[PDB]
Amino acid sequence: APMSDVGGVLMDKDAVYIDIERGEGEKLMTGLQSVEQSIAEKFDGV
Amino acid sequence: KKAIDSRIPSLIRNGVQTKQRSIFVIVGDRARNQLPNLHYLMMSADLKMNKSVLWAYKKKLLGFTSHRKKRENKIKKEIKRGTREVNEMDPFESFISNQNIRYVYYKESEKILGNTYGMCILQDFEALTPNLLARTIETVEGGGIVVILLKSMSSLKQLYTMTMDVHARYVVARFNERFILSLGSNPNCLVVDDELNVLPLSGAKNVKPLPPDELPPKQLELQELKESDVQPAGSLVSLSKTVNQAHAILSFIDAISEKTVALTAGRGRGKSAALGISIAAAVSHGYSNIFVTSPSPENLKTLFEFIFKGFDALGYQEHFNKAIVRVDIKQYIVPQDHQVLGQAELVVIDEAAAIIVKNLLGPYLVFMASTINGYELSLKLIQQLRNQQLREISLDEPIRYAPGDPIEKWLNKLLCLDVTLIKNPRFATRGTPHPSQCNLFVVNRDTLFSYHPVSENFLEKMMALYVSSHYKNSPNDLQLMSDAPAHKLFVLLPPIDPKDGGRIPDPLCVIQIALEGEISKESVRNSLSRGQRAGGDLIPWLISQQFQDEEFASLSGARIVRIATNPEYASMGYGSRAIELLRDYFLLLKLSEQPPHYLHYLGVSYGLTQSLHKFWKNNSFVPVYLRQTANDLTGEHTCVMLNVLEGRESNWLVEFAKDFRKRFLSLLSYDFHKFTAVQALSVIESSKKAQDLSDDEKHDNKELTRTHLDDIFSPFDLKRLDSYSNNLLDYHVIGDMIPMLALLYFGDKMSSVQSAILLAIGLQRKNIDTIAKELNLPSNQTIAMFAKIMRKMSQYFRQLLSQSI
RNA sequence: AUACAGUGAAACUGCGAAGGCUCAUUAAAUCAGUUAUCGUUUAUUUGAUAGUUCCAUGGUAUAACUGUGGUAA
RNA sequence: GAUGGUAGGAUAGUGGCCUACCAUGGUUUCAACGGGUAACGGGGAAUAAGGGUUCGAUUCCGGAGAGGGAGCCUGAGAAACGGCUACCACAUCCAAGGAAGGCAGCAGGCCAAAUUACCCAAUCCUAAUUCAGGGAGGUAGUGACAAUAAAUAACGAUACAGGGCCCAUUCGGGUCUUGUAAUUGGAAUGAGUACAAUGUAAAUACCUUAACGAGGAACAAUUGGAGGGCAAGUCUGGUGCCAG
């Protein structure tokens, strides 16, 4: 059954509508998600 | 209900649009219940898709049981309790109770080498061997998702190492850290919470690609051109893959159908279905080919070839371990071992498997030689192909389950399957100055395995060195050379003082099979209830059973390898070994100099290897004592395993010399049962054992000569009469076979022998007849060498008679 | 209520289910009554019904239970 | 083993019930032995009903069976609806290593595929019991075969007309308070809507029953038959205006 939510996965046009170390994961999803953009090299001056 | 992210569905969309695999790494506890959603997204991105799913785990499932009658009666008694209604299933229960899941342990990953899956669920992260990684991400196909679940210790390592360079704090493992950094580098991989949020540390930006295959259309065009008989039927049955594989099958068919002899050897990677092309060409060869064919695979390892043979036969016209017997209905084929079918090679066609080079030269002589060269040595086999046989050997490397994949690129980069044989030196004559210098530096393996770009390029050079034409090692051996406690390395590459650059002249991996350090590491690892890191000590601790070797620490060579240029490369390896003996005797940067002047308290230094001739010559330039071997035929090459161990320490010379003496005493008797190898190499081994005894002993293990009454009891008086009959008459077997055992024993005991007389003593020790051993070795003057052997026997009999009697 | 003391998942226990469909056609041999069993079995019901003793309390071995595990189960 | 005798075996014991030995018996025209069914029928097998005279209450058709024969086990009672072993076929899971039960079953259907809900309150049965229960058993619901008794109106007043009805082939004859979408009046209650209480383990239903409930009493029964009549209408025929 597309256009409906078989389980929880309701399919819109392009978006998907689903539903439902602790503080470490919550902080890495709150602030430190794309904070590791300029953290790749760590002075790797190759 | 909540919209998830603009990137995680779009990644699956463009992954199935470009037919590329993709990697999800999920953290958190409630992570099993989001594989329903990712499998639904993977199917609805493109219905025309494989449905099966792997659940590789190591010891125990997460929250379920994988037995549907068991969980069915469990949910039946849950109904009978009444905490849950009848027609109710949460999506994880529905996912495991409706989908097609194949369950494997992490140990038996070799059981699923052939089949194909749409999804792979790696359950545990902390133990992930790279051979298992290479076996699962290869079988995941182009619309595929490989998901990896995590643990709180890995979350601590993630929060640590996601800042710049820090690690986790207690054998420490860096392969999983190199894994985390590679997934941070990958564009087709990202890390997701248990709540379907995003950690953008691994491939942050991802756009939805635009809505829409020329090599596939060229494949269809050339396939239809070949279509417009039974040759086209075989071509369409084979070409389930790239036009490279189709062109290879067509060219092998053209060069091996009616031309009866060519030597065609198709070389390819782990993909592309080389065995599939062989088994799909088998039916065409049975049609337009001889009545007998000869396969040379491993025994009971011909799954894809036999499956494609039966599949193509059923396509065209058909109907102690396993069954590999020959069948026909309107043909013969046998998957045999090494060439015991020399007189049974009436088959005009033989197809061999990938690399035993001398056994390959023995088997491939008088028929059409098809050969499958899997990459998974090759240069030397191509040289032996060009050194003899209209060789039309050609094949290509386009993938089968993809056209090209960043997941395959990251897997090859992390598991280090990529190689490069470029020079990149200062000079070869200036590397000969390094061969005069014998200068070596340590590896600093933590900073080496920390994935940085130039460090990874030099580490790929080091891996190409450490597995360059080696003795068939593997990715689990790379993980042992990375993440073991008893390990070190040495890169004696450059002598020059130029700018940033260099090479790898010789890698050499040590293994501290110790007493103190190994006892410390083993008492540590007994809390983790595992551990096996003492091979060279434990072989002699049962064979020779010495408390001295129980108390002395030891370094053991895991591997050591140099370039494949010339004999100067063996000179470079000898200089590296001599520099290592000098090194034993006399974040972080990815080298060491002061630690190259540092070591441990080690007594013995040994290398364990197979009994090879050049390895024996290297062991003699090494001159490390040729200690106790084992003549059990290790079925890879059939080579006997010898562990030559020097003692380079304060006071161990009497122990090592007595061990060499016991090995020498055992070898002359053990050359009768299961050591019938050579004459010159046997003399070299006896000379190496006596050289070890002479170098180690001063006058301690100095044996007395053959005593009078004991020598009278060892022979007979009439046996010595027959010896005199050989001295003044013929040396026939009525007096030269009953006494020859004691003759060869006393000759190898203790007053000199020639080269022909030494081969005669070794020939009587090997107990072969006259026309075999001397005619194989010298191949000249058979009866004259037999008379010289009789004269040496007469001189020995005259010496023993004039000594005792 | 410092050797037991009420609720009580899961285990031993006492008992429960204490009598239900289809298929091939046996003429006092299937059946019903009756005579007898000092010719015989019998839980339960009922009435009855036990006489040998030289120079202050008897033994480890298993649960449930803990702990280490295997197996897809 | 036919008939009996003697002894043993096995039995819960009697017993040619089985075996050794021995004798050649035994039933029958005073019906042996054998032949079949309205033996889905009969025999009392039993209740009978205040008029049904072989319809009209029930026990039992014969023995088996728990996939198929075989062997074993348990118990006061068994060759167990609930056990095991081996053989042969069905048959599901499986990671292909192995673990099983029986569902090769019972319900249904060939323009009525829904029974499978509530109780031991009654009668019995088991029960340690002044307690527990019994898909024994009872209660209720969907699932019409127009078979069954009632309703869809009753009673007045006023007005205004002169015609209504019957017979007969014909002419005609015979007779008499009869009509009308005319007005109008207050009484009646029943279907329905509903208080309850009773009933019952409980609930339904029957029984009893306050409140409301009629004018198109629209709170709106059918089915079939006989005959007309009409247009600036349409069609056909042809000796105007007609015939069909």
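All residue numbers here begin at 1 and follow the chain in the order shown.
Cβ atoms are placed via backbone N, Cα and C, with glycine included.
What Swiss-Prot says about this one:
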- B:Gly268, B:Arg269, B:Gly270, B:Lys271, B:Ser272, B:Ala273, B:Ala274, B:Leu275, B:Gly276, B:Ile277, B:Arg400: ATP binding site (BINDING)
- B:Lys271 to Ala (Swiss-Prot position 289): Reduces 18S rRNA acetylation by 80% and tRNA acetylation by 47% (MUTAGEN)
- B:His470 to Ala (Swiss-Prot position 545): Total loss of 18S rRNA acetylation and tRNA acetylation (MUTAGEN)
- B:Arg562 to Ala (Swiss-Prot position 637): Total loss of 18S rRNA acetylation and tRNA acetylation (MUTAGEN)
- B:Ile563, B:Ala564, B:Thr565, B:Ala570, B:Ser571, B:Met572, B:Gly573, B:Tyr574, B:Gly575, B:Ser576, B:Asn618: acetyl-CoA binding site (BINDING)
Task = Run through the Cβ atoms and count how many others sit within 10 Å of the one on B:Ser272 (ATP binding site).
result = 23
Task = Please report the DSSP secondary structure of B:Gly268 (ATP binding site), reduced to three states.
result = strand
Inquiry  = Using a 10 Å cut-off between Cα atoms, which of these binding-site residues sit near B:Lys271 (mutagenesis position): B:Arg400, B:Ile563, B:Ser571, B:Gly575, B:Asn618?
reply    = B:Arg400
Ask   = In this structure, which of the recorded positions B:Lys271, B:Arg400, B:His470, B:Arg562 has the fewest other Cβ atoms within 10 Å of its Cβ?
value = B:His470
Note = Within 10 angstroms of the C-beta of B:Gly276 (ATP binding site), the count of other C-beta atoms across all shown chains comes to 22
Key: Separation of alpha carbons, B:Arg562 (mutagenesis position) and B:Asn618 (acetyl-CoA binding site) (Å)   = 13
Query = What's the CA to CA span in angstrom from B:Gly573 (acetyl-CoA binding site) over to B:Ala274 (ATP binding site)?
reply = 36
Message = Taking 8 Å from the centroid of the Cβ atoms of B:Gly268, B:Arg269, B:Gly270, B:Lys271, B:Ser272, B:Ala273, B:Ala274, B:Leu275, B:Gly276, B:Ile277, B:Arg400 as the cut-off, which other residues in that chain fall inside it around the ATP site?
response = B:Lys241, B:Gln245, B:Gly374
Note = The sparsest Cβ environment within 10 Å, among the binding-site residues B:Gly268, B:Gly270, is found at B:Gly270
Rounded Cα separation (Å) that holds between B:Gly276 (ATP binding site) and B:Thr565 (acetyl-CoA binding site) = 35
Nearest-integer angstrom distance between the alpha carbons (Cα) of B:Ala274 (ATP binding site) and B:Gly575 (acetyl-CoA binding site) = 41
Request  = State the Cα to Cα distance, in Å, between B:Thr565 (acetyl-CoA binding site) and B:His470 (mutagenesis position), rounded to an integer.
outcome  = 15
Inquiry  = Restricting to the record's acetyl-CoA-binding residues (B:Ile563, B:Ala564, B:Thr565, B:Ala570, B:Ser571, B:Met572, B:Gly573, B:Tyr574, B:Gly575, B:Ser576, B:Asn618), give me the longest CA-CA distance in Å as a whole number.
reply    = 17
Message = For the binding-site residues listed here (B:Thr565, B:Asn618), tell me which residue's CB has the most neighbouring CB atoms inside 10 Å.
response = B:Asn618
Remark   = Integer Å value for the Cα distance linking B:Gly268 (ATP binding site) with B:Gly575 (acetyl-CoA binding site) is 36
Message = I want to verify one value. Collapsing DSSP to three states, which class is B:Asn618 (acetyl-CoA binding site)?
response = helix
Ask   = Between the binding-site residues B:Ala274, B:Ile563, whose Cβ has more other Cβ atoms within 10 Å than any of the rest?
value = B:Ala274
Spatial neighbours, same chain, of B:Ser571 (acetyl-CoA binding site) - Cβ under 8 Å, 6+ residues apart = B:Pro435
